[PDB]
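**Student:** Input: one structure, supplied below.
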Amino acid sequence: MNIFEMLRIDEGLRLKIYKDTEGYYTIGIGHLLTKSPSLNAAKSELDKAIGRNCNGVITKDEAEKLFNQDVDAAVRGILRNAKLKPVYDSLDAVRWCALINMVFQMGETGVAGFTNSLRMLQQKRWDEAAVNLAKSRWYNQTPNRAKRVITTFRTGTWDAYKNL
Ligand SMILES: [Cl-]
Ligand code: NA
């Protein structure tokens, strides 16, 4: 499948503000609004993002617009970041989706911090990287999704997304 299809599986779709799997205010297809524990901070960011007074609720089309922007931002983040780009140069089409997925979920800075796992990926040590990634807080917080993403890195196939 493509990265959009993969992320729509992992993120689902919600039209009202919710808390993501990391505890942060979010909306639509995993659109992070703020890391601040402040609901008002989230609402103000939402209205800014959409361009109107949303009162914490958006439409489907607004959600998909944000989604496209967010996948774009994740791809661009991998390319700009000196710690992520070299990894990308070692990843095939399927494995790149796994990296984009991570950057979409945790952000460019967060993923760039996975120093050892990134090196293993860069060196095409797929099984080693898979074992290492499973030791992370990320895995412990969202094991189902992390397992899928890790299998994608490990195998370079879509096996983990085939029947969900
Ligand atoms: Cl390829
Ligand atoms: Na989500």
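One is the number of the first residue shown, and numbering goes on along the chain from there.
Backbone N, Cα and C define each Cβ position, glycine as well.
Take a look at what Swiss-Prot says about it:
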- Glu11 to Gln: Complete loss of activity (MUTAGEN)
- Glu11 to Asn: Loss of 84% of enzymatic activity (MUTAGEN)
- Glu11 to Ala, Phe, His, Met or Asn: Complete loss of enzymatic activity (MUTAGEN)
- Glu11: active site, proton donor/acceptor (ACT_SITE)
- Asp20 to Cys: Nearly no effet on specific enzymatic activity (MUTAGEN)
- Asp20: active site, proton donor/acceptor (ACT_SITE)
- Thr26 to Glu: Complete loss of activity at neutral pH; covalently bound substrate (MUTAGEN)
- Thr26 to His: Facilitates transglycosylation more effectively than hydrolysis; covalently bound substrate (MUTAGEN)
- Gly30 to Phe: Almost complete loss of enzymatic activity. The enzyme is destabilized by 1.5 kcal/mol (MUTAGEN)
- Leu32, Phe104, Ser117, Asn132: substrate binding site (BINDING)
- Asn132 to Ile: 5-fold decrease in enzymatic activity (MUTAGEN)
- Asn132 to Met or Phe: 2-fold decrease in enzymatic activity (MUTAGEN)
**Student:** Can you check which residues sit near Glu11 (mutagenesis position), meaning Cβ under 8 Å from its Cβ, same chain, 6 or more apart in sequence, and list them in order?
**Tutor:** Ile29, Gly30, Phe104
**Student:** If you measure from the CA of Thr26 (mutagenesis position) out to 10 Å, which recorded positions from the list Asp20, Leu32, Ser117, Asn132 are inside that radius?
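**Tutor:** So the list is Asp20, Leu32.
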**Student:** Need this for a regression test: recorded positions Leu32, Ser117, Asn132, filtered to those with Cα within 10 Å of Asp20 (mutagenesis position). What's left?
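**Tutor:** The recorded positions passing the 10 Å Cα test are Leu32.
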**Student:** Roughly how many angstrom lie between the C-alpha atoms of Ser117 (substrate binding site) and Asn132 (mutagenesis position)?
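**Tutor:** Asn132 (mutagenesis position) has its Cα 6 Å from the Cα of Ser117 (substrate binding site).
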**Student:** Would you identify the secondary structure of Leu32 (substrate binding site) according to DSSP, in three states?
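**Tutor:** Note: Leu32 (substrate binding site) is in a strand by DSSP.
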**Student:** Reduced to three states, what secondary structure does DSSP give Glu11 (mutagenesis position)?
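**Tutor:** Assignment for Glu11 (mutagenesis position) reads helix.
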**Student:** Have a look around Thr26 (mutagenesis position) and count the other CB atoms within 10 A of its CB, chains all included.
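**Tutor:** Other Cβ atoms found within 10 Å: 21.
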**Student:** Under 8 Å between C-beta atoms and at least six apart in sequence, can you list the same-chain neighbours of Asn132 (mutagenesis position), or say none if there are none?
**Tutor:** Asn116, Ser117, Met120
**Student:** For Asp20 (mutagenesis position), just give me the three-state DSSP call.
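**Tutor:** Its secondary structure by DSSP: coil.
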**Student:** Please list, in sequence order, the residues in the chain of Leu32 (substrate binding site) that are at least six apart in sequence and whose C-beta is under 8 Å away from its C-beta.
**Tutor:** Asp20, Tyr24, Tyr25, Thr26, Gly107
**Student:** Please list, in sequence order, those recorded positions from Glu11, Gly30, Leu32, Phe104, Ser117, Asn132 with the Cβ less than 6 Å from ligand 2.
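**Tutor:** By the Cβ criterion, which requires under 6 Å to ligand 2, the hits are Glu11, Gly30.
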